[PDB]
Amino acid sequence: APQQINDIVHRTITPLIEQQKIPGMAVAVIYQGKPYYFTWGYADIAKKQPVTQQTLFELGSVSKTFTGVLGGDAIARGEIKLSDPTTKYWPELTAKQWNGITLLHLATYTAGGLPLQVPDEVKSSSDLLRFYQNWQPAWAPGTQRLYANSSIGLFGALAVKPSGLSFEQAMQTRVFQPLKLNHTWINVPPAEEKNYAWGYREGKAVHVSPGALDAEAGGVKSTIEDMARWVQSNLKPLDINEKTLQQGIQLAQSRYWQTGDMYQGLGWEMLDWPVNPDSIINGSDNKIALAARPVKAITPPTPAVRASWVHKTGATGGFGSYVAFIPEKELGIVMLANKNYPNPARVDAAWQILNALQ
């Protein structure tokens, strides 16, 4: 791995692992259409299994990027429009508050205060309906961003209705397979369990226990290799064979809303390049990325801006992920760890590395 990459990667990631006390970590640096991989520590501490390029990590909310891109491809197929009312794909949703709530709203956390989580109480088809019927908006549509799984998760479930496929099936056949993401899963099959890292919360081995719409909101598990390929795909969408998937990626990186220096895409979030690390570093915490924020509509949305920092953070109980890339430099990074550690740290480290390579 070229002197410039090797130097900066090892200088940056080692101290992080030590200070955050991460049991196992994998990293990919994408540099001019080539991935370079790095691994440290353990996927399973008790059985002394190392991290490899075949270790599966829980992506958590980095899964929203796949959801955003699958929705994007549904639009490009002319199956859905972001401008369509939610009501058109869930007619039972009759309550008056849903009238001007569009698929765009759902996809971008701007429906008017949909809650962060679907209640654990929700278990059936009709349970979930009651939940969305009885939800009471704090705000009119398209005025405030509140980060929410109940919002983009519903977008996920609806965006695949006209196909007739289940969400997992649509994701597998329209996104995973065409991009050769052969070790990326919503449900990990028994054959891959040996590669499935344990996450660590308070020194305890844990795996995520999905409730309603977690598949759509945070249920993807992937390897460092498939994640680099996913980053490559997002960096250069026009090199992609399947026409709608190519469009779908581009649509996921369009800028629909602005809040501060941040622009909301489908799943992805973007800033203008070059950026102030401090602008990103303090745009993620338990009270920053999970805050109510007024948005300005971008009228009409800017299509994918090559001069951007495109990124997403994600976590589960036992895991912590980060992905970032800059299309104009053919550069990006993925960071997968089996401990949920502080977002600012993740961004700090990603920043150090890509800045020096660019």
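Residue numbering for chain A follows Swiss-Prot; the residues present correspond to positions 20-377, in that order.
If you're wondering, the header gives X-ray crystallography, 2.3 Å.
Heads up, the Cβ atoms here are built off N, Cα and C, so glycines get one too.
The beta-lactam binding site feature in Swiss-Prot is assigned to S80, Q136, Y166, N168, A334, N359. According to Swiss-Prot, the active site, acyl-ester intermediate annotation covers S80, on the basis of experimental evidence. For the mutagenesis result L135 to A, the note given in Swiss-Prot is Reduces binding affinity of inhibitor compound 3 about 4-fold. Among the mutagenesis experiments that Swiss-Prot reports, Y166 to E is described with the note: Lowers activity more than 1000-fold. In Swiss-Prot, the entry for mutagenesis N168 to D or H states: Lowers activity more than 1000-fold. The structure shown retains the original residue. What Swiss-Prot notes for the published mutagenesis of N168 to A is this: Lowers activity more than 6000-fold. Looking at Swiss-Prot, the entry for mutagenesis of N305 to A says: Reduces binding affinity of inhibitor compound 1 about 17-fold. What Swiss-Prot notes for the published mutagenesis of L309 to A is this: Reduces binding affinity of inhibitor compound 3 about 30-fold. Record note (Swiss-Prot) on the mutagenesis of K331 to A: Lowers activity more than 1000-fold.
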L309 (mutagenesis position) and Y166 (mutagenesis position), distance between Cα atoms, whole Å: 6
Largest tally of Cβ atoms lying within 10 Å of a Cβ, found at which of the recorded positions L135, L309, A334: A334
Mapped DSSP class for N359 (beta-lactam binding site), helix or strand or coil: coil
Whole-number Å value for how far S80 (beta-lactam binding site) lies from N168 (mutagenesis position) (Cα to Cα): 9
Rounded distance in angstrom between the Cα atoms of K331 (mutagenesis position) and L135 (mutagenesis position): 17
Distance from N305 (mutagenesis position) back to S80 (beta-lactam binding site), taken between C-alpha atoms, in Å: 13
Site extent for beta-lactam, whole Å (max Cα pair distance, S80, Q136, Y166, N168, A334, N359): 18
